[PDB]
Amino acid sequence: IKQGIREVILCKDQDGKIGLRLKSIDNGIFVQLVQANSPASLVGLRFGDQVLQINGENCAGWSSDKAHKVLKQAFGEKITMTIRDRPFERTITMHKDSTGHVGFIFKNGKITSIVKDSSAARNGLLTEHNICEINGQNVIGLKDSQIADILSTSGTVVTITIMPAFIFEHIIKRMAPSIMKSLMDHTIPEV
């Protein structure tokens, strides 16, 4: 989670999509969903990102509907966006033990308990937090099994990006869980 603004230039695909859905939160605009294999995924927009401007114009106070509206009504040539990096999220680094544990319990993405003497404990991982990413990979909507798998497949060092459930639950609100499982980009970034 970078402590700054950045600018991205987008470019509508063949079909005029950018692969993005936006949600209005506390009078800003935030990324609800990034589609795999989209301009938005390529330029590296992330779930939880804040859109400050689109094509120079400020986003504050906009409705989800109007933000979508704007995106359609724009000379796709290039769309310029100004992005505060996942403002509602923070990242914990952790280390696996001899028995390959970081030391917490989660359910539906949400962390429900921390284990005594764990690395989860030493680093102050918090409960009532929905898991957003792991080692830089968005794991939202995956099953608990596949999340467990990623934590298993991951090295000893494990980096998790978490968000307060209340905020998480308000971002994903009005989006079907299948779409998150299906369409939300769950891939490592390209170089």
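Sequence positions for chain A are given in Swiss-Prot numbering; the residues included correspond to 108-298, in order.
Per the header of the entry, the method used was X-ray crystallography, 2.2 Å.
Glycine is treated like the rest: Cβ placed from N, Cα and C.
Taken verbatim from Swiss-Prot:
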DOMAIN    114-193  domain 'PDZ 1'
DOMAIN    198-273  domain 'PDZ 2'
MUTAGEN   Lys214 to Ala  Disruption of the cooperative binding of C-terminal peptides from FZD7 and phosphatidylinositol-4,5-bisphosphate. Impaired interaction with FZD7 and disruption of the cooperative binding of C-terminal peptides from FZD7 and phosphatidylinositol-4,5-bisphosphate; when associated with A-250
MUTAGEN   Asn215 to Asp  Disruption of the cooperative binding of C-terminal peptides from FZD7 and phosphatidylinositol-4,5-bisphosphate
MUTAGEN   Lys250 to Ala  Disruption of the cooperative binding of C-terminal peptides from FZD7 and phosphatidylinositol-4,5-bisphosphate. Impaired interaction with FZD7 and disruption of the cooperative binding of C-terminal peptides from FZD7 and phosphatidylinositol-4,5-bisphosphate; when associated with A-214
* **Rounded Cα-Cα span from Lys250 (mutagenesis position) to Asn215 (mutagenesis position), Å** => 7
* Structure fact -> Same chain, |i - j| six or more, Cβ under 8 Å of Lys214 (mutagenesis position); the result in sequence order is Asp251
* To do: Would you count the other CB atoms within 10 A of the CB of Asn215 (mutagenesis position), including those on all shown protein chains?
  => 11
* Once the chains shown are all counted, how many other Cβ atoms turn up within 10 Å of the Cβ of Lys250 (mutagenesis position)? -> 12
* Using DSSP reduced to three states, classify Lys214 (mutagenesis position) as helix, strand or coil. => strand
